[PDB]
Amino acid sequence: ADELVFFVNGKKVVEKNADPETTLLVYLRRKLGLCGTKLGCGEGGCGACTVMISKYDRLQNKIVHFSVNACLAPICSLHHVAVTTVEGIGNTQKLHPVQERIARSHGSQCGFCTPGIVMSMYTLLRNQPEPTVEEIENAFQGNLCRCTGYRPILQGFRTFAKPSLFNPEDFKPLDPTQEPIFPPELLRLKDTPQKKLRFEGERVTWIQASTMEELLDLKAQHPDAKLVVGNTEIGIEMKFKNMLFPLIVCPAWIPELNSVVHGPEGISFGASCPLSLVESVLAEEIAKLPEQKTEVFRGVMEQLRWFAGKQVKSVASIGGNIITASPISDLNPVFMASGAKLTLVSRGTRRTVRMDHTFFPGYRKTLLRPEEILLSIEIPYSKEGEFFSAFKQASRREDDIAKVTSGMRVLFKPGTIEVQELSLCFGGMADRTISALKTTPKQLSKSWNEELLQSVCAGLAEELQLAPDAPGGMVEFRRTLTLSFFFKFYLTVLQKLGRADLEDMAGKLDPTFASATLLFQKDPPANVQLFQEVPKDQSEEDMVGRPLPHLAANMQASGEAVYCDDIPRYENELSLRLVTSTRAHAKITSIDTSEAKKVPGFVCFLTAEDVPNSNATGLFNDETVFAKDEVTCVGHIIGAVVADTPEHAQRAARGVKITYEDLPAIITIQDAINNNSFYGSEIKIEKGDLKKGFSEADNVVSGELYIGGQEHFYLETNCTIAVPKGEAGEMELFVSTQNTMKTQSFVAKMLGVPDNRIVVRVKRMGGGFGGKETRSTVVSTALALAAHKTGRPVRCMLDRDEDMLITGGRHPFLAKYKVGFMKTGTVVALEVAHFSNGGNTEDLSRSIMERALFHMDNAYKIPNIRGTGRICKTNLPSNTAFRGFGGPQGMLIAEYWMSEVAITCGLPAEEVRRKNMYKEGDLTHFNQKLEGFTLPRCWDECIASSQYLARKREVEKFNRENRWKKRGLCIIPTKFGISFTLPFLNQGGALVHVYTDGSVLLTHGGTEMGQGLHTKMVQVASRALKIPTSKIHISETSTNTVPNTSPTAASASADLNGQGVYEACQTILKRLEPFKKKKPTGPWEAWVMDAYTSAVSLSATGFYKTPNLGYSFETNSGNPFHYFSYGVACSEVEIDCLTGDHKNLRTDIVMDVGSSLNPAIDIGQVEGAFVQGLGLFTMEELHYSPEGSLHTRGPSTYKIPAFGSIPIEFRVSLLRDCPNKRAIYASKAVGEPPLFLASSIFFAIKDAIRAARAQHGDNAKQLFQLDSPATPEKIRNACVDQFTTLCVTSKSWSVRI
Ligand SMILES: Cc1cc2nc3c(=O)[nH]c(=O)nc-3n(C[C@H](O)[C@H](O)[C@H](O)COP(=O)(O)OP(=O)(O)OC[C@H]3O[C@@H](n4cnc5c(N)ncnc54)[C@H](O)[C@@H]3O)c2cc1C
Ligand SMILES: O=C(O)c1ccccc1O
Ligand code: FES
Ligand code: FES
Ligand SMILES: [Ca+2]
C-alpha cells in the first residue's frame, strides 16, 4: 500500500500522499495546527520539539512509550504508531500534574521549552511511575532551557521521585489510570502481518521494508538505496549538508535487525536496535553477571551516558552509529578496541568481520559493499584478566560532540601483570576511528609499571601527532587528552590488578591518585531560596511582594500560550527566506535568480532595487535593508526569496547564484587596531593622577584579558508576520521583539509611509535578552516589504543557523591593563584599554562600551584610574545588546587583575577585595555618589551563610588528598547601575480601561519574554486600584495602545512601566472616588457602573520619566543612574585536572532587589541570569573561520548550560529590609545585575587550576593566562604537567576575533 496511517493525541490520521521529506514537527504544526510542540533548532539538541510516541511491541506483546524529536522524525516512519503531544495530556481547564507542577514551581519563564520538558518528564512517568531523583534528571539530557537556570524545574519535579516559593502539598495527586488509552485500532491491527509500504514524495521515494528478503533484494536491485532508521544522522545530512537521497528505505520493522541474542562470546544486537535498547539490555547484564565478564559492556554504557539524550537514543540505532563512520563516533572506538564481531549480509552473500583499522578505509567509509547491510553486532564479554575503559571529552558533559573519545583494552598473561594484548582506539584524532597500531605492539609481554606508562605516552604522542593547521583545532588539548586518558587507564588498570591479589606485584596506588580513576558521580541537589514575608497586614489581595506565578505559566505549560509562528496562516500568506553573503567583504558583481525561478511556488526575489523609500536602516542608519554593490560580512542580507511554503522559499534561495570580487577584510580586533578601523573616537573616563599613583606602587602588573562573545540562544528564534491592510499603506506586524517603536519606525522609513500606518504587536517572546532589542528588525523589514509588494500576508521564522549567523550577539573584549598596588593589597592605580569587536554596524556597540567603562571599577574605590574604550569596525555580523550590556566584560576584567593582586600580595582574595571595596558615600570614577550602599551586607551575609572560611579549609584539605582533582571557592561582589545610558530612553507609558462589568484591560510599553513583567505590572495595578489581580488582564503590547516606547531592556522595564501603570491607575481612582465616597462599602462593580451611567471616563493613559539622569564624559559629572543593584556570589568548583571538565559544586547568592515586587519572579531571574553568565564564562564559545565565517551555528556546537551544568547546591537569598523608595513600590531592577556573579565560578576555577600548578615542579610563572570562557580546553592546558609537556611539539581552522 501507499496510505500512511497513524494516530495523534488519540484521533486517527490517514495520509494518502505522504512526503518522505515531511517531519512529524511540520505535520503537527502546519497540517494539524497543533502548535504546542515548538521548533528550537531542528538539529536535535534543544528538545523544544519533544513528543511522546506509543506503539505495540510485536515481540514482547506489550505497549511501549518513548520520547522522540519531532523535528527529525519522518512521518513515513510512523505508520501504526500513536503520537502524544503536550496538548494531548492536559489543558488549562484540566492540567496534567506534570504541567501543573512545572508551572507552579516557577519552572516556566518564556515558556518556549516547557512543552518539550513537560513531555520528557511525562514520557518518563509513563515508563516509570515513581522515578528516582536521578532518573528524573536524566530525562532532560536532550532538553535545553535558557531562562530558568533549571533549578525550579527540577525542584518542582522532585515531588514525583523516590517563606516558600510554592507548595507541593497543594499539587494534585497523579492517577496513571486517567491517561490516554492506547488506540484500540492499533491493537486490532497488530493481528495482521505488516506489509511493505511505498511513499512517493515531491522528490524522494521511501520504502518501508517488512522482511529481510525485501531489504536485501531492494539493495541488490538498487544499491544506491539509502538506508534510514532513526534518521538522527541522515536527517542532519539532508537538512544541514543540503543532501538529498531520492530513494530511502527504512528497515526498522524487520525482526532480524532487532533481535538481542545471548551468545557464548557475548550479546548480539541487530543493526537497527535503538541505543536505548542496547543501554537497557546491557544495564541488566552488568547487574547479574560477574564484574569480570562485563568490562566491555560497562565501557559501552559509560559512553551512552553522554550520548545525546533520551529523545535521540530512543530511535538512533547501533548500526547507524557504526556505518555513519564519524571520526568523532563514541562507540566505534569502543567496538574496535574490543574487536566487535559484525555480520554483513547481501542477497546471496554473507560474511563476518571484527572491527579494526581495516574496517574504516577512508573518510566516513566502511568495508560494506554497496549492496551489503550491517546485520548485527556482538558486544564481547570481558575475559578473566581483561580490563576495559571508555573515555570522552567535549565542551559539555551532556549531549555534545566528543573532541576526543576512546576505547582502551588490556589482556594480561594469566596470573601475571604482563601485557598479552593491548588496544587503544581513539576518535577525534583523525578523519576516522583509529588504533595505536604502532605504540601498542611495542608493549607486549611488558609489565604494567611506570616504564610502560612512559612508553605508551611517548608512543601516542608520536603516532597521534596533529598538524597545527589540522581541522577542528585545539591541537595541544587533544594530544594531552590522548595521554591523559591513557594515564587514567593505567591508574585504573592498576587498581583492578590490585583488586585481584596481584596487589603486591602491581604495587599499591597513591591514595591521592585514586579520584583520578572515578567515573562521573551525580550527588543529589540541595537548593535554598530565601526572601522576606510581606507585612503581617498586607491584605491577601495585595500581591505586591508575594510569590505569584507567571500569569502565563499554565498556558505555557499546556502549549496553549501563543507565539508568533503559532498564529495560524491566512490561506493567503506567503513564506519568506533571507539570502545572505558568503564573503566577509566582497563586491557584488552579479546576482542570478535563474534557478530560484524554477522552484515550484516561487513568487519573487527582493533586492535593494525593490525598496520603496530608503535602504538605510539600523539604529544609526549605517546599515542597509538589502546589501547594494558590496557585502560587508558573512551573513549580510542581500535579498529575500518569497514563495508559498517555507520549504520552497529555501530551495529557491539556494537557487540565487551570486558572484563576488573580494575586498580587504578587517576580521579581528587586532586587524581593526592595525587598520585604525573603529566606530567613532575613543571613550574615556579618568579620575586622579596616574603617574603619581604608579610611583607609589610597590607592585605593578600588566596583562591582556580576552573575553569571548556569546549567542543569546533565545529558544524562539526571530519571527515576524506582516499583514498588509490594502489601504493607506496600513500594515499590522506580529513580531517577536523587545522594541516595537523601532520595528515600526524602520518599516515606515523603509516603505515611505508615516508611522501612522504601521502597527507592531507583541504578545510574548520566547526569550530575548537583548538579542531582539534591535536585530529583529532586520527580519521585520524584509517581511514588511514582502507584504507591501504582494498585498498578501508574509511570514518569516528564522532557522537557528540563520539566526545565529545573522543576528550577531554579545561583544568580544580585549583588555590591556596595568594595575598598581601596595603589599597590603590596596590598589592605587589602574589603567585599562578595552577593545570590543563591534562588527558590520555601529548599532548599540558604543553604548555597550560606555557601560563597560562605567563598571571597570566593579566594587572598588580606585583613587587613580583611567579606562578607555574603542569599538572595532569589523567585517563580521554586527553585535548588539546581551543581558549585561557590556557590564560583565568590564567587570570580569576588573576582577581579573584584582585576583592577580591578591596572588602577588600573597593575601587571601576575600581580604584583598573587602579592603579595596567602596564605602557608603563614596564617589565612583565617574563621580556618582554611592548612597544607600548595601553591598557590605550582601558580602557579610554571603560569607556567613555560605560558611566561606570553614569551607575554605575543607577545600585545602580536599586538595591535599587529591592530585588530579582540585577544588576552588571564590567569592565575588558586583555593582550594577540601573538606567539607560541614554537618559531620555528612561520613559514608560501605560493605557488602562475599566469596562462596565468591572474587569480591567491594562497595557504598557514593555514586552514579555519570560521575565514575568506583565505578572508584575498586573500586581502593581491590582495594588494600586485595590482590587484582586483576577479582575485585571494584559493581553499584549502594541504601538496602538502605547506609543514611542523604549525597548524592553536595561532591567528598567518594570521600573518605567510600573510607574506608568501606577499613574494611570491613580487617575482612575480620582475619577472614581465621588462614587466610592457615596457608597463606601459598595462593590467595585457598583462604583464602575455609577461612574459609567454618570458619563465619567473610565480610560486613562499613564506616563513616567526617570528624573535627574544625565552624564557628561567631557566633564565626568552628572548621575547616569537612578540607583544601583548589589549582590555577592560564592561558588565552589572541582575540576578534573586530567580532562578540563569540572563541576560547580555549590553557589550562594545574596542579591539586593529592594522590596521585591515578586520574590519568586526575581529569584527566578537571579538564577537564570547567573546560569547565563556561568555559560558566558565557561561553556559558550563561538568559532569563526579565518575568513570571517561563523562555524558554530546550532546547539550541537554551541553548548549552553544544560541541566547538570548548574550548581549542585544552589542557594539564593534576597537582601532583607532594603527598600529602594525611588522605584516602583520600593523595588529594584533584577534582570541583568545577577549575571556577572557567575564570575565567582570563573575564579573558583582559577584557584583550582593554581592549586594544580603549584604541585608541578617547573615554575613557569605563577600568574598564568586564563582567557574567557574557561572552557575544558583552556582549563586542561592551564594544568601544565608531565602530559601537557610531552605533546606541545597560520593555516588553522578558526581564529580569535
Ligand atoms: C542532538 C544529537 C546528539 C548526538 N550525540 C551523539 C554522540 O554523543 N555520539 C555519537 O557517536 N553520535 C551522536 N549522534 C549521532 C547519531 O545519533 C548516531 O550516529 C546514531 O546512532 C545513528 O543512528 P540512526 O539509526 O539515527 O541512523 P540513520 O541516520 O538512520 O542512518 C545513518 C547511516 O547508517 C546507514 N545504516 C543504518 N542502519 C544500517 C544497517 N543496518 N546496514 C547498513 N547501513 C545502515 C544508513 O545508510 C546511513 O548512512 C547525535 C545526533 C543528534 C541529532
Ligand atoms: O542604554 C541602553 O541602550 C541599554 C540597552 C540594554 C541594556 C542596558 C542599557 O543601558
Ligand atoms: S528542534 Fe528538534 S531538538 Fe531542538
Ligand atoms: S523558560 Fe525555557 S527557554 Fe525560556
Ligand atoms: Ca554593532
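Residue numbering in chain A adheres to Swiss-Prot, whereby the residues present occupy positions 3-164, 192-1318, 1324-1331 in order.
Placed from the backbone N, Cα and C atoms, the Cβ positions cover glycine too.
Pulled from Swiss-Prot:
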type	residues	note
BINDING	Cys112, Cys115, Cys147, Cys149	[2Fe-2S] cluster 2 binding site
DOMAIN	228-413	domain 'FAD-binding PCMH-type'
BINDING	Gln767, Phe798, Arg912, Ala1079	Mo-molybdopterin binding site
ACT_SITE	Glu1261	active site, proton acceptor
MUTAGEN	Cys1316 to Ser	Abolishes conversion from the dehydrogenase form to the oxidase form; when associated with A-535 and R-992
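Recorded features from Swiss-Prot, shown on the structure.
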| residue | record | DSSP class |
| --- | --- | --- |
| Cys112 | [2Fe-2S] cluster 2 binding site | coil |
| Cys147 | [2Fe-2S] cluster 2 binding site | coil |
| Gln767 | Mo-molybdopterin binding site | coil |
| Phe798 | Mo-molybdopterin binding site | coil |
| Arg912 | Mo-molybdopterin binding site | coil |
| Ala1079 | Mo-molybdopterin binding site | coil |
| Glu1261 | active site, proton acceptor | coil |
| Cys1316 | mutagenesis position | coil |
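Across the fold, the C-alpha of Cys115 ([2Fe-2S] cluster 2 binding site) and the C-alpha of the residue listed as 'active site, proton acceptor' stand 22 Å from each other. With respect to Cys112 ([2Fe-2S] cluster 2 binding site), the closest of these recorded positions in Cα terms is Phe798, chosen from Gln767, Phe798, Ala1079, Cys1316. Counting in whole angstrom, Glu1261 (active site, proton acceptor) lies 5 from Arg912 (Mo-molybdopterin binding site) by their C-alpha atoms. Counting only residues at least six positions away in the same chain, the Cβ atoms of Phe914, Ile1007, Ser1008, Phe1009, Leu1014, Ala1258, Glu1261 sit under 8 Å from the Cβ of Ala1079 (Mo-molybdopterin binding site). Residues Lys164 and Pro192 bracket an unmodelled region of 27 residues, and their Cα atoms lie at a distance of 25 Å. Close to ligand 2, meaning a Cβ under 6 Å from one of its atoms, are these of the recorded positions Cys112, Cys149, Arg912, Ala1079, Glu1261, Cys1316: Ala1079. Close to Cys1316 (mutagenesis position) in the fold, though at least 6 residues off in sequence, lie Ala490, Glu505, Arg508, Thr509, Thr511, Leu512, each with a CB less than 8 Å from its CB.
Comparing the Cα of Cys149 ([2Fe-2S] cluster 2 binding site) with the Cα of every entry in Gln767, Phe798, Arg912, these being the binding-site residues, the smallest distance points to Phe798.
Looking at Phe798 (Mo-molybdopterin binding site) and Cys147 ([2Fe-2S] cluster 2 binding site), their Cα atoms lie 13 Å from each other. Other residues of the same chain near the Mo-molybdopterin site, with their Cβ within 8 Å of the Cβ centroid of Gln767, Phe798, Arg912, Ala1079, are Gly797, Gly799, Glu802, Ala910, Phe911, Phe914, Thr1077, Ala1078, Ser1080, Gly1260, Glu1261. Comment: Mo-molybdopterin site residues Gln767, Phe798, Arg912, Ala1079; largest CA to CA distance 13 Å, whole number. The distance from the Cα of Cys147 ([2Fe-2S] cluster 2 binding site) to the Cα of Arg912 (Mo-molybdopterin binding site) comes to 16 Å.
Taking the mean position of the Cβ atoms of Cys112, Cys115, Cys147, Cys149 as the [2Fe-2S] cluster 2 site, the remaining residues of that chain whose Cβ falls within 8 Å of it are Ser110, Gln111, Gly113, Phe114, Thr116, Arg148, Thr150, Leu744, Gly795, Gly796, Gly1039.
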